[PDB]
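So the structure is just underneath, and the comments pick up after that.
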Amino acid sequence: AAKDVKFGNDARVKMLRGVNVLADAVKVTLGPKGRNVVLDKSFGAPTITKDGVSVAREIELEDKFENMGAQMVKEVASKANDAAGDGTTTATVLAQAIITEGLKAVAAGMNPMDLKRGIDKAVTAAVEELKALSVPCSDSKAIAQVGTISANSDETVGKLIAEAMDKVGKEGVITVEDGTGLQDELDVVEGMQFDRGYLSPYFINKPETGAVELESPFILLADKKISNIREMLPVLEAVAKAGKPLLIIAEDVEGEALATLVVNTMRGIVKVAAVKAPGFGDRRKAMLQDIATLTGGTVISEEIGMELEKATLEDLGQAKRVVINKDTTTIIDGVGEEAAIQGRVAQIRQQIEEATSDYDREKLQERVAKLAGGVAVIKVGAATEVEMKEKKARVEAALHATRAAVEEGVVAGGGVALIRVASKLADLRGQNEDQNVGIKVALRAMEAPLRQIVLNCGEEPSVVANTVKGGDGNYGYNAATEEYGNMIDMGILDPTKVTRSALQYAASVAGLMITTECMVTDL
Amino acid sequence: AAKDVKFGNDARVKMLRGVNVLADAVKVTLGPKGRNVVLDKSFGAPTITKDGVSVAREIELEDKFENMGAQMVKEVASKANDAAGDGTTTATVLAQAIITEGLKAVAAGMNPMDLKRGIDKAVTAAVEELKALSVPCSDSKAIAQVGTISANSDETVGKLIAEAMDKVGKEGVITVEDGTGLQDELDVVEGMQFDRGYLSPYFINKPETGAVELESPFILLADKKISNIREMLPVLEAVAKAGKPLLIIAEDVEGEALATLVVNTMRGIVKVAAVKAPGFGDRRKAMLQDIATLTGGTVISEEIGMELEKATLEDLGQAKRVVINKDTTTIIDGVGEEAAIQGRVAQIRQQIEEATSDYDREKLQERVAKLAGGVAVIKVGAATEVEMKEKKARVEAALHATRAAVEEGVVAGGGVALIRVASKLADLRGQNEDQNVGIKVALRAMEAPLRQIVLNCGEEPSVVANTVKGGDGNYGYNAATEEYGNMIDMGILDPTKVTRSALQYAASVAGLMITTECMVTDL
Amino acid sequence: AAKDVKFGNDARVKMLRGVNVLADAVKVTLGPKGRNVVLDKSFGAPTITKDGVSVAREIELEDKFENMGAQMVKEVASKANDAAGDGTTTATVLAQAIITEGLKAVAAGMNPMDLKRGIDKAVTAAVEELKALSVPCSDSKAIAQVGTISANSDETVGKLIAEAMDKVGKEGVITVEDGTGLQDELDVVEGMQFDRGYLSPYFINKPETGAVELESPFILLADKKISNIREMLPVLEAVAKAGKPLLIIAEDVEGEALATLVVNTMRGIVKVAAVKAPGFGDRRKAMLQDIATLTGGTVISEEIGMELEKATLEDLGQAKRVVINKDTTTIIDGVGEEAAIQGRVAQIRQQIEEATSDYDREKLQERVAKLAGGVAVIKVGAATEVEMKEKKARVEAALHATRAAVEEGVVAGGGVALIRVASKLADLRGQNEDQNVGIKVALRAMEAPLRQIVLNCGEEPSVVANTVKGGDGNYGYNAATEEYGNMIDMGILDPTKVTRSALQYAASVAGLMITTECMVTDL
Ligand SMILES: Nc1ncnc2c1ncn2[C@@H]1O[C@H](COP(=O)(O)OP(=O)(O)OP(=O)(O)O)[C@@H](O)[C@H]1O
Ligand SMILES: [Mg+2]
């Protein structure tokens, strides 16, 4: 394209404008008194929403430069939600704050690199402080309390989570499914989960949540790199004859002919999803075995002279359901052979006993944990299909909030934790003055979420912030009841992981953007 | 595509303008002295109408923001007509009123969230007041009086309704069909009705009323989720050979291949409609059985290893006629086996006797009520096909009006009930002053319908409103005769359900719109 | 030409906007926190001053409506400014707050008349509270502090004022002159000041103040009025030989005969001034004698039979310089005779004792006092001439404020009095709600200026205001200290009169602005 190139402050004002549109649109929804946002749809009537993630998804600007600013913050802030299951809007609010004051200082002649070092330092210390402020959430009593809090004070949801976690471990794999009636059901089943997402976003299925569900799919295990459809057609035909969907777990699927056809062609004729095999090197092969035995299928390895051209249906494994997302694949009910699965777990258990290094032992037991761990399936029952569907959503939300809570504890919600740790860091300094203003920039930015929340309440944000800061510990402002108090006692908290991810990612883009001297885009 | 984003008062004036165009166009038709509205048609000569619903359907604005305002109010107001069988225009008039004054207050600096709380409170109390003001309509004498009133004082229509309702219960399923001659006919027949509408609006048949009629259709019962046409083609072919239309009652039909072909392809070759099975969980399966026995067909369940690939015509049930709409499916004459149907009803009746909980008993008898209830078919006879067709329409209307009347009674029509309950709530207050103006905003809005009605009469609306308010009970203004009096005695009333739905939905959008800070639309 | 007229809110908005613009600049400047200010001039090099007013003076609004609205505030403010000597800004600040609220109320549609009444009522109450609150001016140390306030942390000015004040006496008038050199000089000047107006503004000299200063004025004293030229003429002839500027003292000059000839006939190229002789009756004569002695000139009376014509220049005394203002005319230094002046004083002094009556004593004592007191002159040095002018202006302002402050007594500054009174005021209720709101508005207005100072501080005025209100007695916030302490103890006090004056004027303006439905402008 002939390009349009901008440098320094020119590129600065451009990015700031794009960020302000994105942040201002999204932040109106912040807090219990958050306002609505109308998103036009050609499909029919507009959508009125308060989900800041939905709003962000719709933000695209006309000016190429401003749009670059917005798309940058959107990409990083989204990583927060992916990591902690929440944090995107807060990440956006913080990012806008750091970027606004950062660029002001830059334009005032301060050194961008120093400013960033200062911002980065304040964030390091602040994360330490949050870690210290964190209230743990380990015992089943705590787990349930967090669960119900997340489920809008639903004692039943908290119970479900706590029960599932107890029956499968706090770091065990738990799924949520539709109930068969009024009563909730919970049953551990043969399954597994690995950190590998879909190869193509175009594999997204009915689940609007950005995931893909496959009922009774055929699992295809091939440690080869499939770039062409030719040597896979026979399998595809057989699968098609079965009418069942397919899950391709290979070393990697290349977008030359395979991923191309699998997506561009299979837009209705079949249901095929593809993901990379877990791990690398030799472990990649071993793990595929675990998955194979688990699903009862066999792996096609060129090493053994296995040919996908001859891969029959009996080679393919199967599971009651499979759910894949951005960065994870969960095999819910492997049709494997109980004894076979137990045999492998034992085989690996033996290998662990005869391990000659910590690294070997560690990875070895991570594998047995997956196989021997199983999947806990929660079946949300209710009186009506509507209630059932609504409760199910609540359970899914509470489950992600609670898991984050068990991992890093919990902290005063309502934007109070950030304003708390910030008030502590008032004496923090750096290698020099620029670095110092960098530190101040971040500390002041940490007050943005609470001030926004109080803004939507029709209250004075600088007065409430001033008050909350003067307090100590988990003392804050409850925007729901609009009264001060102990945030934790008032049941207003966030998993420390989301507040952390939000701050870190926010500081990440803010740092990159503050140290950007040139922007290039098509005319 | 690049978006155009508006915040605060800017988005405010935009929505208000779009709402005023929609409301002003529709409200000219309000009352006995309502004016006409000409709707251009490319198809030929323009249509002159007084049906406010038809007018609304045509309203689309050029400005993307203003159009969003109009489409919002149209979507919610339509829910009133769907719920109570009327109320859309009143809902629009009220909505415009609440929104107009609400936004004024917002722009005056009042808290949007408070204003909405106040509006919401006044509506809660007002609905209580309407409930108190309601004159019941239960005895057959009342039922007939309401019926004839709705049928433009036709004693025969009232009789028909009362007779049908008596022969099948006030909450029983009653249909209206074309007569075979001069005399009206009424006969209860084997049938059923469940709250499940068409999956695709594109299934609408000849009935312009937004419904779909199917003569002697083949009912296909499958508790599976049909997303692909492949495993259903054989059935479709067989059905095609029969020339009879088809009704697909499945767990859900996904728009991947099935709903896609069934709609996009079957635009003339066949007549196929699809709806979701009633209920969820285990009840979904049980109910499908009821429907199966009722229509004489069998359900295809993967659990039993049933394959749609082998679903022959004998598996499909049949009914004399089936009528599906936005949110309901009515099986008018099941070709089921009398004894079989009686057997099931007995079987379930036994289950009720051995029930171990209120929830079980309740749902169990709801099912027997459907099967054992049957459908009352009214056959509108007349001297000429024109008369027959016109009377039939009257019967259908009177039948919505009367059913709504039996459910929640009846109240002074002519916009008098709303202005009545409002005059009572003059001392109502809230948590604060903003909330108070919120309350006033709603109370003043409740006078809009009557004032509009009187406006179309060429009379002074503030004088008539002032007078009606000073009165008491069902005392109001009869815009037909243009004299004051007792609305109920003058036979000018509305089912309490429509006045309620109108107010609630109106306050709903008005509330959302008043608490909207940002609008996003394509450039 | 044609005028554009606006009515209702539209008129109001223009005024409001205009008011805000003017107010905003003023508000920031006001308070020691605010920085001084320099004013640009197209005319020439920029003018350097430290006045809130000046900013207002500079500010003109392009929009006629806005400008006019702005003008209204300024004019009132100036009036307050003159009387108070200070608090120009305060009035402006107060007015703006009041106006905005009042306008909002107008937006409310409450009848503004009540609001104005309420405001007036509130003002009256506040005034009473203030008066009680106010305490007598403290000693010179306080005076210096008072001076410093006018100083805006100009220590020297306060010192100068105090020093000048001490020597002269508070009662004694102090005059400011440009410094001879960088070092300030304070010289007491012998001479008497008597409060006499200048007959015509025409006489009024070049300087903006309009006080007329004559260099080496010649003083002619006549008891008799100067009827006509002819009697004058022989005086004039001597004067022609003269040509040093002439000052004339006469009991009165009948305007037409003298003035008509003088103005029309006489170019008046030589500077001339006329003043009425101080006092009336014998006392007036006595005063004249005192003046005459001080001048060293002689007075001619009909009773003496001395002729003006006969009287030569020698009879006329000379003064080093004379300054005349409308209120008063003073002679900075008559050449006089040292012995003569002293002798006269003694003679008068003897007379004072001699007279039995108080009345006689008072007149005599007053007469002696004037001569004895003399006038005090203050010179302001500066690094540069420009600075000196700026300094001088500040000094002058301080002096007036100080003088006013002392007589009035001092009240806590910082708008502490205003806030304090308001709380009491709040309890008071207006006759009707509309009045009530207005009353509240006035109270709110009072609070605001405290906030503005706080804002300059950058401290959140809310907390400060709240804290200030909470404290009983004199409780306030010292900007400089940024510590809470008694205002009196702090010694930062604003004059009661100034505070009172500003408030009243602001209220008046605000009320007027609110009332004014319509504005008219030229096209
Ligand atoms: N250290 C201080 N703490 C509190 N308030 C102070 C302090 N020093 C002065 N002030 C206040 O600042 C105001 C005086 O400033 P300024 O003279 O600018 O206001 P103004 O008289 O209204 O404006 P102008 O003098 O331009 O008319 C008074 O209310 C005074 O009490
Ligand atoms: Mg001042």
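Throughout, chain C uses Swiss-Prot numbering, with the displayed residues spanning 2-524 in order.
Structure determined by electron microscopy, 8.0 Å.
Cβ atoms here come from the backbone N, Cα and C positions, even for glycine.
What Swiss-Prot says about this one:
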MUTAGEN   C:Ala2 to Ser  Complex stability is significantly decreased; when associated with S-76, same residues as in M.tuberculosis
BINDING   C:30-33, C:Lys51, C:87-91, C:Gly415, C:479-481, C:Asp495  ATP binding site
MUTAGEN   C:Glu76 to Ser  Complex stability is significantly decreased; when associated with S-2, same residues as in M.tuberculosis
MUTAGEN   C:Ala109 to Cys  Forms inter-ring disulfide bonds. Prevents ring separation and leads to the formation of high amounts of symmetric GroEL:GroES2 complexes
MUTAGEN   C:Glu461 to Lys  Temperature-sensitive lethal mutant. At nonpermissive temperature, the rate of general translation is reduced and a defined group of cytoplasmic proteins are translated but fail to reach native form
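All chains included, 23 other C-beta atoms sit within 10 angstroms of the C-beta of C:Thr30 (ATP binding site). Among the recorded positions C:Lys51, C:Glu76, C:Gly415, C:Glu461, the residues whose Cβ lies under 6 Å from any atom of ligand 1 are, in sequence order, C:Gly415.
A Cα-Cα distance of 15 Å separates C:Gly415 (ATP binding site) from C:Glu461 (mutagenesis position).
The binding-site residues C:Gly32, C:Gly88, C:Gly415 differ in how many other CB atoms lie within 10 Å of their CB, and the one with the most is C:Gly88. In the three-state DSSP classification, C:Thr90 (ATP binding site) falls within a helix. Using a Cβ-Cβ cut-off of under 8 Å to chain A, the recorded positions C:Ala2, C:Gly88, C:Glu461, C:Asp495 reduce to C:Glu461. Checking the recorded positions C:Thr30, C:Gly415, C:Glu461, C:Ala480 against chain B with a Cβ-Cβ cut-off under 8 Å leaves nothing. When Cα-Cα distances from C:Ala2 (mutagenesis position) are compared across the binding-site residues C:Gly32, C:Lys51, C:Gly88, C:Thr90, the shortest belongs to C:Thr90.
For the recorded site, C:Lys51 (ATP binding site), the DSSP three-state label reads coil. Least packed by the Cβ count within 10 Å, out of the recorded positions C:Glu76, C:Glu461, C:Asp495, is C:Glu76.
When Cβ atoms from all protein chains are considered, those within 10 Å of C:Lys51 (ATP binding site) total 20, not counting its own.
Here the candidates are the binding-site residues C:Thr30, C:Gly88, C:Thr90, C:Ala480, C:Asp495, and by Cα distance the one nearest C:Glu461 (mutagenesis position) turns out to be C:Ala480. In three-state terms derived from DSSP, C:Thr30 (ATP binding site) belongs to a helical segment. All protein chains shown were included, and the count of other CB atoms within 10 Å of the CB of C:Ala2 (mutagenesis position) stands at 5. Under the three-state DSSP scheme, C:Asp495 (ATP binding site) falls in the strand class. Long-range neighbours of C:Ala109 (mutagenesis position) (same chain, six or more residues apart, CB within less than 8 Å of its CB): C:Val438.
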